[PDB]
Amino acid sequence: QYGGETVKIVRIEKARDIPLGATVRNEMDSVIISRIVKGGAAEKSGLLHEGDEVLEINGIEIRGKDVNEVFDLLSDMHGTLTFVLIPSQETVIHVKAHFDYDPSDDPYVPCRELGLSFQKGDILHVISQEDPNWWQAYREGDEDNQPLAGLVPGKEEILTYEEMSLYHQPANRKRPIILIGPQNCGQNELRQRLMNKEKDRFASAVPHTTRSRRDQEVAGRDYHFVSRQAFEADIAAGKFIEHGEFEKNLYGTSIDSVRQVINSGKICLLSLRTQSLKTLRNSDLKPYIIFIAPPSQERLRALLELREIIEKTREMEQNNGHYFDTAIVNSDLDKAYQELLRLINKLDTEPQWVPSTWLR
Amino acid sequence: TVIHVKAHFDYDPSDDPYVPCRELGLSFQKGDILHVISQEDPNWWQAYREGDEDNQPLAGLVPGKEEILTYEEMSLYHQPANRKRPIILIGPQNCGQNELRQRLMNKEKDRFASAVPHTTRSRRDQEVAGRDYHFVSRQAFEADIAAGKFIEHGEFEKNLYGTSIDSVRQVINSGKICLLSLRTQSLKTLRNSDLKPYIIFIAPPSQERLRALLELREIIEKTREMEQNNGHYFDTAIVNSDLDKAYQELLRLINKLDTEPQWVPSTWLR
Amino acid sequence: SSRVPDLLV
């Protein structure tokens, strides 16, 4: 009964007419907790988490409904709560704005009661930068009686002029190549074709792993087996472009290994999530970022709800990404591949533009 | 010497009333590249474009809105007890700078002081080279511009003047807060060095009251020039009124700096 | 216009 899955029963105390600082979405036949808003009883108890779901609230089933009756139920009950759930699978940094913003005109915000309008020249407490596209914040001089938090756009520092310079690729120390884009628009096939049709002109970066040494991969041919203590020490030092736990072990990618590959006359290839760029630019690798994007819905459905969400996610990675230096519109595959080879061969006989910092 | 820059803000000169020709615009989109040829003008640089406009000589004018951010990192700061911050006044050339400066350091016997300038004029006996002036020959004086150790250096009758950056620090190491009177072209250096200043802005009043004070042309000129909202470096600004009334705010601020802490950009602290 | 965006409980 009640799904018969890994079930937990939790208790949270709620008064009358008091929001509980949780954001509930509505996707396929189930209700999903989406955010935890600080300063609310949910954060105080520190029990609920994002990604979970709901079965029944105070003994009344939930699955099979929309959000509005859930809202009506929660806005009419007080006292001790009873929730049924299955589990999931910082420090203040005062800032000062330099523009204007007003949520009621922005058709993009992931809620409408957490806007937090503010004029130019204010001061903000920022509490969490966890979701790197929407920060949680408090306006200075109003801290206590908000009472909850607010959301503010996560524009990274972007100037209104810079200083660029010409740069010529040397004879035999070639710049990396770094592909980014949405999750399901054929990056992997492109990588495999590039590494298979041409075999002696590309390479890769061997990662770090804290697993056990199986009897198929020896010393430095496929991994860099180490002890976990060194791994957390390196994370603290900040030597990792990207790192993520998986299966009780740790993976990643270093910065020395990329130098080993780039230091012998080959073109490194990679693939990244949109998070890591901030760490990559500040170093001196001198990357070259390429954005692979899908075309409109009609031709894509020709190629192969899910279409709409993929177009939407494509939209998000632009309008707050301005680093990269070229966009490839995916099409007939063996035309995008030709375009990619054209671009990469172009670098050898045509100088390029880099911010002048990377040379001083 | 040319400088290459890369824009980041869309701008179309179809209507912006501060361009003093109404048709020399060099409209461009976000992500273009400029070829700046002449920057000595405090505003309205002279610019090419990179692209189709290259064939013809451009020689256009582009707004000089120097680098400003979107988000910045700040920090709290308490004033020390023996190394106080300096005070610098900026404003349009006719509103009451000199009056406030002289009366502010004249009615407090030993609480304020001023730095000393470098001068290439003739050495004399009345002006002792230690108490007021810093007599130095011409060639070495001309040398230091290459290093860039000057706040602001003007020219007057074949003699060039300016102030050090070490005289200010020397006065800071004593008591007796030091005052100045700056020019808006020369902020970058004094905001980028480890000096930690405090900038306040003096503004002129509206047409009616100013006309009452001491025809329409100069009033229009002053209210136009007051629209130098190409700064916004400075912390706080006041508005002029009855002259023997501005003290209730000026002294309040300059003396209140002792008690409550202030905000400074996180760079200066570390 | 993804969905009705969200809701605060």
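Numbering, chain B: per Swiss-Prot, residues 346-410, 461-609, 620-675 in sequence.
According to its header, this structure was worked out by electron microscopy, 3.7 Å.
Cβ from N, Cα, C; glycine included.
For the mutagenesis of B:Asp386 to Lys, Swiss-Prot gives this note: Reduces binding to Drosophila crb and causes incorrect PALS1 localization and cell polarity. The structure shown keeps the original residue. The number of other Cβ atoms within 10 Å of the Cβ belonging to B:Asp386 (mutagenesis position), over all protein chains shown, comes to 11.
The number of other Cβ atoms within 10 Å of the Cβ belonging to B:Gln488 (ATP binding site), over all protein chains shown, comes to 8. The feature ATP binding site is assigned by Swiss-Prot to B:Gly486, B:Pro487, B:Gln488, B:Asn489, B:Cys490, B:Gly491, B:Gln492, B:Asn493, with sequence analysis given as support.
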**Q.** Cβ-Cβ neighbours of B:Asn493 (ATP binding site) (radius 10 Å)
**A.** 10
Q.
Let me make sure I understand the structure: which of the binding-site residues listed (B:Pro487, B:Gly491) has the fewest other Cβ atoms within 10 A of its Cβ?
A. B:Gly491
Q.
In whole Å, how far does the CA atom of B:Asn493 (ATP binding site) lie from that of B:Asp386 (mutagenesis position)?
A. 27
**Q.** Alpha-carbon distance [B:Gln488 (ATP binding site); B:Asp386 (mutagenesis position)] in Å
**A.** 19
Q. With 10 residues not built between them, what is the whole-number Cα-Cα distance in Å for B:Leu609 and B:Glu620?
A. 10
